[PDB]
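Chemist: The structure that follows is given in the form of structure tokens.
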Amino acid sequence: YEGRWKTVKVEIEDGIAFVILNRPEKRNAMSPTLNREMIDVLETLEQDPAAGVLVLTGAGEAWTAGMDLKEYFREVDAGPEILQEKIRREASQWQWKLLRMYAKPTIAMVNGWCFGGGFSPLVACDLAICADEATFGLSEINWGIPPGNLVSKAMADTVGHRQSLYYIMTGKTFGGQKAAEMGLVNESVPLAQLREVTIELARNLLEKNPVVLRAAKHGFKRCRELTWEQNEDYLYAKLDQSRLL
Amino acid sequence: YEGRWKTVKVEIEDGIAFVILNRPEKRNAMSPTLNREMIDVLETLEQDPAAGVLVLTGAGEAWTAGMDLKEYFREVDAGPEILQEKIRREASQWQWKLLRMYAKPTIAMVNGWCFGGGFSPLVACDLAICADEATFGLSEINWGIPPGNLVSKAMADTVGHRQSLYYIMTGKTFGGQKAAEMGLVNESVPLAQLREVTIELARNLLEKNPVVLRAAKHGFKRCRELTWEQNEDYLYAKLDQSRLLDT
Amino acid sequence: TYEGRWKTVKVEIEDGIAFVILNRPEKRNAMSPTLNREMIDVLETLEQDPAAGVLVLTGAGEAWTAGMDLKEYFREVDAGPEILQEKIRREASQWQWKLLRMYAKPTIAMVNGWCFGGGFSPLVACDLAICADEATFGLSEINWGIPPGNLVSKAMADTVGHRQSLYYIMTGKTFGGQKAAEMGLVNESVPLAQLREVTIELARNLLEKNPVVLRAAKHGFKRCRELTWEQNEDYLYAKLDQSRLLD
Amino acid sequence: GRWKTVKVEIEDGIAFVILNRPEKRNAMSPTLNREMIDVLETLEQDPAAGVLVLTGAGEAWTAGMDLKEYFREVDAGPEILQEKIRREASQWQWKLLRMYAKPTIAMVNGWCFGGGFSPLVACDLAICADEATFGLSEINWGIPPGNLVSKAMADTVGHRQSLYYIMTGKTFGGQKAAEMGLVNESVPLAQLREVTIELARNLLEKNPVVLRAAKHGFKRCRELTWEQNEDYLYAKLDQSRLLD
Amino acid sequence: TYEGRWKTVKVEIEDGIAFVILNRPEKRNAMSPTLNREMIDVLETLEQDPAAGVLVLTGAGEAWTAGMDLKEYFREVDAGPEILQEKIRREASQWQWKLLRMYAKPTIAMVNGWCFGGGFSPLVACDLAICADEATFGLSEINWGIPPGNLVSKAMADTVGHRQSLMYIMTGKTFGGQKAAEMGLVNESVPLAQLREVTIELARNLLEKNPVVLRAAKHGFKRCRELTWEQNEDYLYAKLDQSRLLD
Amino acid sequence: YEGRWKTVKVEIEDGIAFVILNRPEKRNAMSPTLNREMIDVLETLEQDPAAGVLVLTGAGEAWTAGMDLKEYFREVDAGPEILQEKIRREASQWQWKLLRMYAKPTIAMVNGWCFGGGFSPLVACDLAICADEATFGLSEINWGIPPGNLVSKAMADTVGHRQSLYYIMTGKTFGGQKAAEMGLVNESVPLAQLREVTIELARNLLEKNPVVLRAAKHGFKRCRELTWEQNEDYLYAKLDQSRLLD
């Protein structure tokens, strides 16, 4: 994978695939090029037997600053109305359509700035660990747009109703400890311990049977959407499907 | 707005409209008259450009003691059966039908007693700050009625499952700090600073583009009800709708 | 009369409080197909017993319940025809949540010790829960190479945050009573020495309520989480009116 | 003489509510919307009205939204005015009407286009004239179905037929509206009133509160699973017993 | 033998076809609390009976069922404790649709005559239905001052168009078998003289199929109506893999 | 587009892109390769201004006989466990994930055999017109398979509850007139008139503003899933969004 993508790096060791957003000069802002490369990364890693767990993280200071505004407006304005359809679909494709129900377990390792559009893949990742020193913010409101793509849903799934509305409406920033207290991530630790803690967690997930872990994590995310009576059928079907596979 | 309504007061100061429930002798219990006047207040303020943020509060020691089921069972019992349908519709109309998806940002400023039916507008308001000294309760059950109107849903949206069932089933009261801990409100502060803290927040909200703020807060409340694939469609529609309406 | 009535469960009723005691303590009250059929009979019987006003579900010995008796499950399943599995899963759901979640009487889980795996379904079906600080919880399924079966994942979804649920489901790590309470899985964790007293105090409070009203309030809350505000205007007023009919 | 744009003629418990801008094919202006809110709130509490029949003056039922009038009011003001105008349209067209306390019958005497679909389907039952023409012309005017039109189609007309009429904007007659399930029955115009009154009288026989429970219960049950409906529908049954 | 096992129902198996015959012909097979309890036992028993591959539900005498036995129901509810109403409603739902709608074996309603009111719930819970042209249907509840109880309105929602459902629910008018088939309430209407033959042909067709596969298919279809396309991708492939595992 | 793909052809005439499943010797059975090519086809045509409406049809006798189960099992048997995830994803990607909410109008022109897995793209297409002579079936069940992918939901969306269970449970076949009567397609005409009738419809759709038509048809499909109150919000948002992008 060395040198394979312009805007993303993948480094695999001991079954742990670190997927590293790599536009550090622009705080790993997600451009249309980054979106297309991330789809290719996820599809490729899915079928790579050396990858048992994915860890999503950022190069340099940022996790991701969110959408690349220049690069989106560059691409979008250079085409017909229908190019916007494609650009938005590419963003969704890696950020959650492939990632939320990904076949392998996924951990967001939030090393620094996590803003705006970054909240979609943050929550699509199964588990998340951040640095205390990381800063989070839904600044869209201060830029004059509401949260785009699945950002508001990412917050609804993880953070309480009052707290989500406060951060969305005010655009105020919050650090790692607060992110963990609100439920946006699993834990926050000093940046110096972030990689070690994340790796200990990844190792734990690697000890599980991947088909069973997949049934468990997909079953949980989907059951939130279903009634108890629906889930009787659905959750036993997931159990039987795991026994088959 | 001086003297315009019997049971409510509106005072606007510098973009912030304080809407003050004003039956302090009855702890601001929500009578059919108050429900009709509150509809009129919300519809009026929606169209008044002087009002950029609405703060809902109570006169005197209460925020609101809940429904005036007294006056309710007065009008109902001495009227035709179908009168009840009108009274209940009027209650929902201001308490959440208009309020939950209100075009302007809203803050509940809970200065004291908040019981029973008051939970519906409390949660319909986008944000909420209460006094530590405030007392909350779903005392419904101790009077032999389950929570009426949208009260149980207001709890479901903001407070966890176990804690909601505890308060609904026991009817036990709790204070402002507990309300903040449970997630029913955003923050609890001493009554002496309640107004300052509320005004600070309202100023933050007043500075945002109102059409964009409306898209953000409505989109969030709605997206709770929809799957991620539904929301891809809905949230991008709200984003595009915001662009159109802002311009 | 309940002495010696059931092999795997005991029922002891005093002062309106029916303690339902899972009783296979040598197998840490693992839930076998016999126990599931007995628990169906227990719940149907207690429903119509005028001496029982509130049910408290608890375990004999050190355990609350270690979960599905998978040995006894697979033993019979491997033995008999394919459809036997349908009956065993039906009987497990029947008591664990189909009867229990919307049970006509108030229910409290009193979690005295180990609560693993399949235990989580009745744990969350019970309206309220109090556990001992010493109790250990875990979703050990994943380490036994199966995902959570029956309604366990929904039980966690209803009561514990998205990240925390995924963490315990995916890792299979155990946690104690204080953590269960912090996470929202139960209402409160206290020392085992105080567990019965605290549970009885709560049960007494629930017994002071009109049962029909309590049933309306508790069912209404559980169901309202699934409905939109507009749907709930209809549904919750219908529960209010139904309560007023039934008395 | 109470309303500019609507007439109400009550006769033997049957309240005919007549959209009355025949020069404009009873196009639904913001004025008409505001008056229709007052009509429904007023008739709800009028003991003399047992069933509502919604119909139109002149040749039309309704040609749908009055775009001229709408823009008129909308261009005269700030963005927030549009929020109010859209709320007023929904308030009578379905928010009050779909779950109205009394039974409602749409009596579709003629042209029914566009925005007219929402109150058409909000009314419990509908009888149209064979001679009546229906259409979702929105698409031919460069807008998608606004307000609740698409949902009104979804509730009553099959997936393929709905998408066909929405996408093409093709017109269809009364017999076709009945075949597709948009209305209950289509009859020649000469018999329309007589058939509608017979139905209305049948409805007037029933206990109003029981009928309300039945009507509302059905509409709502479509949205709920079987397990949810066990709870909800018995609650409606018990509420009906209480209210009489 | 099932001969004389139940007071209000008979069961007879013809090489894999279990005919289940509501048997109170003097009452047009009105469904009493006893009948509900016996049907629960029947369905449970037949589920586990390897001699039974398809169930055919039909009525003794002239009727299929005239619906709820209101007289007997009111008798028992009036004389019993308040909570007896809960039990009775639970037992009616238990066989009518909770067990029957997602039954492990294929089910066919063979509607030989009168089908009113409450009989619509098990009519629609049965997978397929064939009726006699001479049969009469109605929801004449409304004429006796009762809206449709139990799952009647949902059974109509699932099978009959919106306008037609409302018409019959609101007017209480009867319709015959051919109109029942035209509206989608049943699959087919045939002269009563050919009813048993046509039903047997259908049942023996279903007996060709692998039972586990047929169960996956029919349950999958009924459930998928409640789910979005994206949810169904997950759900329907899980039912396919579950079918593979279990046969 | 000549010769661009192995299993599919695309021929555009005056705004109408005919997308032709092209494995006639296997009655256009949908193999993993065909799935991948259809994804590329759909993504390509979405961005091609020359294509205003898509018509999905089959080469030879069949529309599609359904999933190529032989090829599917060969690949799943030989590949790693996780390959089954990918193959299933790719099937869904073109059959309905891209297709059901496609940016352009779509019409299924069902010229012949339509079985099993075929039902998903048939219903994902906005409209559908079939030949009277066409034969449809969910004969999965006779092979010991319940309907896979979205087939059961495609049925639920278009055909009534009873008729759907009947055909799913029995595996019996039905022809084009019956398909139209049940609501599975919009219309059935003799095969000799099928193309003409399809083209006339496609031309009508080409008259419309593409962005408005997209808002209309997407709004309809999505509104079936939402309550009236939810739809007040959603459908007005789709209206406003259309006026923006128009």
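Swiss-Prot numbering applies to chain D: residues 6-249, in that order.
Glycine is no exception: its Cβ is also placed from the backbone N, Cα and C atoms.
Features from Swiss-Prot:
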BINDING   D:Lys29, D:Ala68, D:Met70, D:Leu72, D:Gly120, D:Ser142, D:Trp146  acetyl-CoA binding site
BINDING   D:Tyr75, D:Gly151, D:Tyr239  vanillin binding site
MUTAGEN   D:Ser123 to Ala  Reduced kcat compared to wild-type but not markerdly
MUTAGEN   D:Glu143 to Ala  Abolishes catalytic activity
MUTAGEN   D:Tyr239 to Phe  Increased KM for feruloyl-CoA but retains a significant amount of catalytic activity with a kcat 10 times less than that of the wild-type
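Buried or exposed, and what's around them? Tell me for each listed feature.
Modeler: Other Cβ atoms within 10 Å of the Cβ of D:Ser142 (acetyl-CoA binding site) number 15 in total over all chains.
D:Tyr239 (mutagenesis position) falls within a helix when secondary structure is assigned with DSSP. Taking Cβ-Cβ distances under 8 Å and a sequence separation of 6 or more, D:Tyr239 (mutagenesis position) has no neighbours in its chain.
With a 10 A radius on its CB, D:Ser123 (mutagenesis position) counts 28 other CB atoms from all the protein chains. Under the DSSP three-state reduction, D:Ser123 (mutagenesis position) is assigned to helix.
In the three-state DSSP assignment, the secondary structure recorded for D:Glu143 (mutagenesis position) is helix.
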Chemist: List which of the recorded positions D:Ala68, D:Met70, D:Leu72, D:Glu143, D:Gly151, D:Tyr239 have a Cβ under 8 Å from any Cβ of chain F, in sequence order, or say none.
Modeler: D:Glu143, D:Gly151
Chemist: For D:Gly120 (acetyl-CoA binding site), what residues in its own chain, 6 or more apart in sequence, show a Cβ-Cβ distance under 8 Å?
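Modeler: For D:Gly120 (acetyl-CoA binding site), the qualifying residues are D:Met33, D:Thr67, D:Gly69, D:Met70, D:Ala94, D:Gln98, D:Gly151, D:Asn152, D:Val154.
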Chemist: Using DSSP, would you call D:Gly151 (vanillin binding site) helix, strand or coil?
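Modeler: DSSP assigns D:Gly151 (vanillin binding site) to coil.
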Chemist: Can you tell which of the recorded positions D:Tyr75, D:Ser123, D:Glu143 lies nearest to D:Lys29 (acetyl-CoA binding site) in space, using Cα positions?
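Modeler: Checking each of D:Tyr75, D:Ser123, D:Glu143 against D:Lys29 (acetyl-CoA binding site), the shortest Cα distance is to D:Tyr75.
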Chemist: Calculate the distance in Å between the alpha carbons (Cα) of D:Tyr75 (vanillin binding site) and D:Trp146 (acetyl-CoA binding site), and round it to a whole number.
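Modeler: So the Cα of D:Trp146 (acetyl-CoA binding site) lies 15 Å away from that of D:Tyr75 (vanillin binding site).
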Chemist: Which recorded positions among D:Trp146, D:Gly151, D:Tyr239 have a Cβ sitting under 8 Å from any chain E Cβ?
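Modeler: Listed in sequence order, the recorded positions near chain E are D:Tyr239.
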Chemist: Name the residue among the binding-site residues D:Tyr75, D:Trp146 whose Cβ has the smallest number of other Cβ atoms within 10 Å.
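Modeler: Candidates: the binding-site residues D:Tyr75, D:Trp146. Fewest Cβ atoms within 10 Å: D:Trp146.
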Chemist: What number of additional C-beta atoms lies within 10 angstroms of the C-beta atom of D:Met70 (acetyl-CoA binding site)?
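Modeler: Taking all protein chains shown, D:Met70 (acetyl-CoA binding site) has 23 Cβ neighbours within 10 Å.
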Chemist: Please report the three-state DSSP label of D:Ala68 (acetyl-CoA binding site).
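Modeler: Looking at the DSSP assignment, D:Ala68 (acetyl-CoA binding site) belongs to neither helix nor strand, so coil.
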Chemist: Fewest other Cβ atoms within 10 Å: which of the recorded positions D:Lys29, D:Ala68, D:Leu72, D:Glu143, D:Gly151 wins that one? Let me know.
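Modeler: Least crowded of the recorded positions D:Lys29, D:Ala68, D:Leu72, D:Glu143, D:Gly151, by Cβ count within 10 Å, is D:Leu72.
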Chemist: Measure from the CA atom of D:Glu143 (mutagenesis position) to the CA atom of D:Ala68 (acetyl-CoA binding site) and give the result in Å, rounded to a whole number.
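Modeler: D:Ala68 (acetyl-CoA binding site) to D:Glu143 (mutagenesis position), Cα-Cα distance: 11 Å.
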Chemist: Could you tell me the maximum Cα-Cα distance in Å between the residues recorded as binding acetyl-CoA, namely D:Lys29, D:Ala68, D:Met70, D:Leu72, D:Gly120, D:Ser142, D:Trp146, rounded to a whole number?
Modeler: 18
